[PDB]
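Colleague: Once you've had a glance at the structure underneath, I'll fire off some questions.
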Amino acid sequence: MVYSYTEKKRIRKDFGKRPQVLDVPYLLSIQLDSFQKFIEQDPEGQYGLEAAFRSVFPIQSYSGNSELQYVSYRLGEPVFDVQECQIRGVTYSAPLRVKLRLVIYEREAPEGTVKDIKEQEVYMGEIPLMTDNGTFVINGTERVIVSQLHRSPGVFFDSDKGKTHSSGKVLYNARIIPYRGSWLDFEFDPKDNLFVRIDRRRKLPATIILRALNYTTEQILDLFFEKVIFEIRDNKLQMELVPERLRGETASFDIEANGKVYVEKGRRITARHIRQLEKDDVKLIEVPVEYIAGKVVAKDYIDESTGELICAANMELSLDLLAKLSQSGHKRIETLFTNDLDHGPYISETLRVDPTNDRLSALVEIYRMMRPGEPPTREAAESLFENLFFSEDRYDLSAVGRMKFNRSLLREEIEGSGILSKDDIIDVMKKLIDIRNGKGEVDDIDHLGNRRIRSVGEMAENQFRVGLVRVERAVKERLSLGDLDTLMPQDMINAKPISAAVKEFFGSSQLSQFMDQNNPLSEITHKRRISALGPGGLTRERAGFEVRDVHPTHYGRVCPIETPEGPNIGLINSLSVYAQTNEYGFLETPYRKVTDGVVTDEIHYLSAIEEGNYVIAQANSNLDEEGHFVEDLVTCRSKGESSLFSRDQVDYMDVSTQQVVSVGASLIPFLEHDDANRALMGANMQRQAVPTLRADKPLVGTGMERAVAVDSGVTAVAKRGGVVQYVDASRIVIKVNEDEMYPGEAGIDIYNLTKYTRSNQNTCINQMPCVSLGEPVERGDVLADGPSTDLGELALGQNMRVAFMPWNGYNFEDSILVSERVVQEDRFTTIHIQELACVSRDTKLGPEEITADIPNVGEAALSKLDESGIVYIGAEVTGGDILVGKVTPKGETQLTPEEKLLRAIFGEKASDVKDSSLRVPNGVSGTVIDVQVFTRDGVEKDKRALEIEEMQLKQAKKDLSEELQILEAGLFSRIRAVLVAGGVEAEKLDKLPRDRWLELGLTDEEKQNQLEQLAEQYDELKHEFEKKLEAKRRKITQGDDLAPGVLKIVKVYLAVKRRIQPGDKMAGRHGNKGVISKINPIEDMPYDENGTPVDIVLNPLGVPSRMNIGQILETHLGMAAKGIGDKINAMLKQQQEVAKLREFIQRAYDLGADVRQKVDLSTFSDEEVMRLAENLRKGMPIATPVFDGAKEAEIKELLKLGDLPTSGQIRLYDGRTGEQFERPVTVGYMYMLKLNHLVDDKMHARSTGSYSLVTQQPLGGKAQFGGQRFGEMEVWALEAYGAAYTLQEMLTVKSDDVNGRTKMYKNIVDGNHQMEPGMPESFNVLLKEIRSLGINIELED
Amino acid sequence: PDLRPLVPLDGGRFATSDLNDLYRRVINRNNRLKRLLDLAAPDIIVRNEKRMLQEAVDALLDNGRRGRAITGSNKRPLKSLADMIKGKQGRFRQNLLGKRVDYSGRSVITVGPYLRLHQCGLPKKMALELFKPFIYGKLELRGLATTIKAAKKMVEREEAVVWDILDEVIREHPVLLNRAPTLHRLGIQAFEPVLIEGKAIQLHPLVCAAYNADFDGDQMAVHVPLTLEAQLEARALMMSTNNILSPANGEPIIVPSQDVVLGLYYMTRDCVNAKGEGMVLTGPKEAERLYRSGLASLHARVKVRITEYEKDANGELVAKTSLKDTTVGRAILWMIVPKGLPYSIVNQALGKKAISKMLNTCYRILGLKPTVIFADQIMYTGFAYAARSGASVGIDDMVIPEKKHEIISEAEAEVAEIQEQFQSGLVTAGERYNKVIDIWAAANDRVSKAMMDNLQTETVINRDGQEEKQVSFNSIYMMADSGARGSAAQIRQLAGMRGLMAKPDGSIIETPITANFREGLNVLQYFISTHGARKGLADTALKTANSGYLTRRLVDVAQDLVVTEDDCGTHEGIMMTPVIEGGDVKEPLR
Amino acid sequence: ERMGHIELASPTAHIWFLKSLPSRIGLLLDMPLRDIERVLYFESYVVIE
Amino acid sequence: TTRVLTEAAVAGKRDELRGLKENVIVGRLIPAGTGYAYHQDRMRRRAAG
């Protein structure tokens, strides 16, 4: 039994066969957790400000015996609030201050300090504080930073083969990507040669790095290569062979294994021969001599007598070499194997290519490649090389990079340094060689286990560290200079650089941007968006065909559907419902553990790596009561290959069908009946919705709408409240019960609604109350309803009656016919708020004042303007009427007898000012909602600016006096209680306080003393109230600061009511959209048998071409709900008994298969019955899961109870000819929504306006009455038509030909219709530009 | 300096950028060097400033070629003189008719149900602004505007007489329209403007196919011809009434495919026999009886007298009375038919290709005006009957064959047998995979056959024979057969088993998708289905640009051609033969 | 429509030539492009005569 | 443009406004369609003078 006091008013019917196990999470933890942990005081330094400090904080002078340290950082409290910052337009940030410590040591003492300055902290800027809704108030405006997805730092063994080779061969390169520092990569040549490349520059020899890494040739050869003994003594030439160690190479001749011949001459080696030569112990066997020649010597040797470099390394053996080396050097020689069948040198080939064999010679080459000039001096090259990769302070990639490194190298250890190591590169090269020879599988860039996301916390920390190191450099400079001083710790500590850097990172960034405020769903999914571009990932939308392809590992991590259809397709994705971030950078997917068939309810989060190991079943499976399965074989995925498996093979279980779906797609019913593309466009355009005046609850639901509305933070919810005392249109106060009440507080919770506020999309946001009065409200219950919301459910759109029938071509392809009733019903009516602002801009000639004394204007225009020049609140305006009368002072003139005479006649103007008043742009009409004025301190004109301050102060005193009154009432009740039984009737206390007769002495020992104590309690409370009101007043009228050029700022907001009309972009929820083409009257449209006409006529041919069965299902459920609502409304009209309606609605609820158990008359009392019915008196709220919705038969019985035909087709009669139609038409009630693409905004045209200074062309894209632009492809089409005169008209009359435009205008006025070409000024500009170069050009005759 | 305006950003600072900063640098460098040149500087120093001056000059000419000079606080380099010449932001840029248009901009597209082809619906909001100079001229001519300022004041006040004179001016004046993306010459057409109180224009539906519009969110531009010769070119060459056939291959561009086709198919049909089967009349009475009572368009075995007109005589037609039986709809449309065309040709199911041939033959024989007005009346009747027909759709329209489950059982049994014989070791992985593919393909084919058999002409109706399997009346079936909307492949995805749709990159999954949207879909099936849609969307988006680039290259390379000669008087040419390769001829010498 | 000029006493070459696909100065003097670029920066000191 | 401009400057050639793009850039009737007859008359006149 569910109470759901806030929801018990109206309960939506669900149809979920599977039972809910895990609830939907807060769905916004990712946005807030990163910020919280970044600003969190952690006991250990692992991230956030702590690690950013401990990175490079200790500052030491250049042998100055001085040091700089800190204790801890303290964040200052915000000066203003969210609403305060919004109104002021300031950025909501947080001050920061850290206690420091400067310690100096005198000379001639090892670490012997003499003084400390660990007594003064310093201040460093403000950190932009993040809101309660995962947002920021930067410059008053609200913006969202989208999380960035990129490849995790680590090593990548990529093939990079195919057609890109252009040689019919495969490639094998390795790439390492540090989180910071240069990029070191190694490419493979088609000549079987590796090459070192850094930062995509000129390649380098593979082995030059090893020589630079103090490695001799013999060391490298003995390490990477295996050497056979080659023990040839007394010219026996007897070779040690292990057939198991190496085999597969045919034997030519003279082959024996332990005496008798085991492998015949000219016969291929066989596994039998290998087996017998391994089983039979084989010693050094005489071989033919040519085997020496092909083999290469391992190490550079010397003769026994003389130490020459005879038989130097990387040299094949020679027969003439052979005898002399045998007689001089030795008899047994280290050599190689070079089993090209399974191996390949690939380095010994490159070894001879290397021109430098000394470490110094190799070290100069890398510096030369880095620096083309300024050759090193045995000091620059080594320092540069060490700082390049072996530097902790300059490479320092990450711990996650080391973890990925070890994981790729199968190392149990996961903790390492940020620097590299020689053995690391050695094993990387060896692994590359093994892979090239064949040892395993290649990596996968698109695999989600190889790519990680980034949150705002990590990037904020990176920005802070970048700003911090720059300042620390100057700090070290100032410590090394003039160190002999005991000044305060502010010698080089500047907050300006760090503050500017953090502001720029927050302010202007590719990832930083405003959110779409039109829809709460749009906001919440915008905060759940994921990208790959920006400072990393992908630099541009180009260079990718499969990167945007759907990897199989996107199963339960991101939505495979929610993505834009623009050129950024496949680059922006939304998280799944239950997706959670990994510890470092990845995503985790919860799953239910399956043990020996039964499924354990415990959840486990898995990555792309773990998921590919175990066995995970599909949610579309039958479960027994005990956790067993109806069928032994169930389809499961192991390594991306779904197939049936026995119940003993499954290892894990899904959570829900929505685990693969994002929030936006989850809200569309019957996804399994609609095309993927259709769902894609529907979800995309759903974000483009706009709320109307009356938000209407959808009748068909998915359940997640309630969670979306509550977690959106757009409405008001109840926190620790017990009962509502007073309700206002914008003010809400709830009295919490003593159970959830802690002492020391009054015990009242006030909430003020948002009323008609402009959004980032210039829309209107308003929060409507829900409860009536005196209603016991529980914690977590919604209190108000914002835009596109209804009773805690996101209600964006209206449920409109529709039909699928071609009506005279008005639904030809994508044209939508609308009802005059809807216009009369005012459905889809939109309200838009526009902002206009003005500034004074004090000049050299003088200040600019707003005194409403505008010359050369009539009093009629001035009628609507107030004394200071503003328009009265609530007034209406059309066209270009003046808003605020501002004037610009003019420089004085001489005596000017004409001007002197005019002033002696007219005066009060003397041409001292110019009309700089503020007026409406043309083609704009509306009314003013409110005005705002901002004046900087130091100027106190304030003609009528006191009114808004007075209103604010009245609001503050009103909502501050209430808690004081409540506490006073409690204290006075206490004092009335204490005078009881003291001989004092309550009548005296009721008449006057009198301080209870000023301690008359009811007890004379405690009554006097308790009365006194409570008297100072009252006095202290009075003082606290006075202090609070004074402080708030100071915070209100303190004034603001503006730009230095600006003097004062005035802002005005206006309301516009836009009504539906032909040309509006109208759409549904199934990837279906249309345009309004006609407002048909009600009478023309067809009507049913009962005379109720349809509302919307829609084309029935769209579905077959686009697979939109979900639309028809929506129609059938619409009839179900409409029949139920009409029946219950009729029952209500009849004024029947409670029991009949109760049993009727219980029947309406308990029906269907086993989905959910809920019964009335046990939880809901009588007094809830009529209100619950009146809630759902116009329809049945029905919820349908994403992939567990109702069935066709089910909706058939639904329609049966509705007294409706199961077919869904109903006869209609023409509204025009009054004739019955054959082929009865299915009708529908569609939860249709209006989009932002409204015709009044697209309304644009021009005849002739101002032109550009350059090229003398008209403005363009509607920028102050612009004009449309022509194109080259258009004139190609025109030339194919070949209307040359039209082309000349375009090029001359409507173009930059200044002398031609006026001529043509005068001709048209005179009706001449003659065209005078002239010659375009753009050509003149081109000619001048060519002549600006040293180029001769001229036009001949 | 005029071509390089100061462009004050804040008003306080002009900040002349990308044009004068290079100039300033070079100027001060040259001044310093020339002043130093008179002071006998050391050779190294003066050579250094000479090198720096040469570098500055080169960057001023071509910054991108050598070195890198950036703007203040922006890593973006400066726009040099070549930069404003070549590239996508030079002067070879939108100066070749890429300039802005004074009289055009951002109109919205709606449906022109009425307002026949030689017209266009120009909302009054569009008017009274574009033709404003014409309004001023007419007002001055009519004596109602003594002064220009008075005319402007009256126009801004929007008087009724202003509307009257606007209507007078617009009456005999053509206008042209242009779809912004067009791949052919026919993207621009001229129409007669008509004022309707609204905000969006009504394009005639038949022309929308040429415009490639689809009535979704779309924008339109309008251009007004001013000179008389411009209007003459508009009415003789830009006019829709002249552009009927395709200039690419020769097919008639104007070809209805929407509700008109299905309405035509429906009006000309017969279940078995409607009310009044045996009635015989003249043919004008057909509508008389259908509208009132006694007859329905589905009536069969109806004879009438048809006076066919045939142009057998040279340039002359003769009448011919005929008494063939037909249906109600054909007799009704016969009045719409002009004289020249015969009746036996239109005595059929009258599908989409049928009406295409109707238009082709009517234009070929009669001419331009008759076929134009005939098409107008045809589309009028098509809308009238489509509204009349109703033509509903419902979950009961499509039928899932019952044998589908048995076919699935047999296919899965065969799959199990293949798996068993594979585990037996006689079959390899590739052979078994190919066999499974073939088995599933055969199952798909038989399912398609079964659903078509369920949907084809299998519908017994009461009659003296009581067994009359005539064409069913499934709306999907009519729209697929007539070809107005839908195809066999699409309906295969709707009633029966979906298919393979298995292509991650190039491979094919062994297990196909066995369902249809009517019965919902599996989570796994829906997940695996989206790959093809994603690939198709990506292909479209990435190939639009490639197609545009190819078209631009083609038009650039093939611009110089023009007809300046009549005859070459040459006997050299090309032998032309039919293409005969493979199984048969792919196209005749026709 | 009016021009302004600068004397530029020091000699100066044109980057458009001797830098495109054909080296105009190189094609005229039969002189390698690399050496031309080197002497264009006062660091090659080619002989005159 | 840059390479083409350098080549044309080196050659010192002319346009003669024969190409349709030349008429487009200049802003005069193209020798095609309606403008074909006018351009033919102009060419005949220029042949005479």
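Residue numbering in chain B adheres to Swiss-Prot, whereby the residues present occupy positions 247-836 in order.
Going by what the header records, the deposited coordinates were determined by electron microscopy, 6.8 Å.
Note: Cβ is positioned from N, Cα and C throughout, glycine not excepted.
What Swiss-Prot records for B:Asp460, B:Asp462, B:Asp464 is Mg(2+) binding site, and it gives experimental evidence as the kind of evidence. Under its mutagenesis annotations, Swiss-Prot gives B:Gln504 to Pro the following note: Resistant to antibiotics salinamide A and B. Mutagenesis annotation in Swiss-Prot: B:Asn690 to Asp, described as Resistant to antibiotics salinamide A and B; the structure shown retains the original residue. The annotation that Swiss-Prot gives for the mutagenesis experiment B:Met697 to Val reads: Resistant to antibiotics salinamide A and B.
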Colleague: If we check Cα distances from B:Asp462 (Mg(2+) binding site), which of the mutagenesis positions B:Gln504, B:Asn690, B:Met697 wins as closest?
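Modeller: So, of the listed mutagenesis positions, the one sitting closest to B:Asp462 (Mg(2+) binding site) is B:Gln504.
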Colleague: What's the CA to CA span in angstrom from B:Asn690 (mutagenesis position) over to B:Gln504 (mutagenesis position)?
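Modeller: Counting only the Cα atoms, the answer is 30 Å.
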Colleague: Below 8 Å between Cβ atoms and chain A: which of B:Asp460, B:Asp462, B:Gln504, B:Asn690, B:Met697 make it? I'm asking about the recorded positions.
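Modeller: The answer, in sequence order, is B:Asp460, B:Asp462, B:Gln504.
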Colleague: For the mutagenesis positions B:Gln504, B:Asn690, which one has its C-beta crowded by the most other C-beta atoms within 10 angstroms?
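Modeller: That would be B:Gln504, with the highest Cβ count within 10 Å.
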Colleague: When the Cα of B:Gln504 (mutagenesis position) is compared with the Cα of each of the recorded positions B:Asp460, B:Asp464, B:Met697, which one is closest?
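Modeller: Out of the listed candidates, the nearest Cα belongs to B:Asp460.
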Colleague: In whole Å, note down how far the CA of B:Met697 (mutagenesis position) lies from the CA of B:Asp464 (Mg(2+) binding site).
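Modeller: Just about 38 Å between their Cα atoms.
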Colleague: With the cut-off set at 10 Å between Cβ atoms, which of these recorded positions ends up with the most neighbours? Options: B:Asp460, B:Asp462, B:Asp464, B:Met697.
Modeller: B:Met697
Colleague: Using Cα coordinates, what distance in whole Å links B:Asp460 (Mg(2+) binding site) and B:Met697 (mutagenesis position)?
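Modeller: Between the alpha carbons of B:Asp460 (Mg(2+) binding site) and B:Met697 (mutagenesis position) there are 31 Å.
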